[PDB]
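Report on the following structure.
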Amino acid sequence: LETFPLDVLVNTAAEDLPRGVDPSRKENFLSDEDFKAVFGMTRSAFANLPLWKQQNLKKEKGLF
């Protein structure tokens, strides 16, 4: 997957999102560094959270 800066994924209108980005899984397109900074847990740990909780965490962080 191509990576995009946190600020880009947070502050881009849906219609302006790069075509390769799944708007429901923006976190997958963060660099490993940015993912760690934002969520503070491993990708695997995050993916093991119930989907509703993943989404709720993402909402505040601007990544929903």
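Here Swiss-Prot sets the residue numbers for chain A, with the shown residues being 763-826 in order.
When the header is checked for method, it gives X-ray crystallography, 1.7 Å.
From the backbone N, Cα and C atoms, a Cβ is placed for every residue, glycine too.
Reduced to three states, the DSSP call for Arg787 (mutagenesis position) is coil. Summarising the environment of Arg787 (mutagenesis position), the number of other Cβ atoms within 10 Å of its Cβ, over all protein chains shown, is 13. Among the mutagenesis entries in Swiss-Prot is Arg787 to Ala, noted as: Reduces affinity for F-actin.
According to its DSSP assignment, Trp814 (mutagenesis position) is helical. Of all the Cβ atoms in the protein chains shown, 8 others lie within 10 Å of the Cβ of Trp814 (mutagenesis position). Looking at Swiss-Prot, the entry for mutagenesis of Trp814 to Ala says: Loss of F-actin binding.
Reported as a whole number, the C-alpha separation between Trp814 (mutagenesis position) and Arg787 (mutagenesis position) equals 13 Å.
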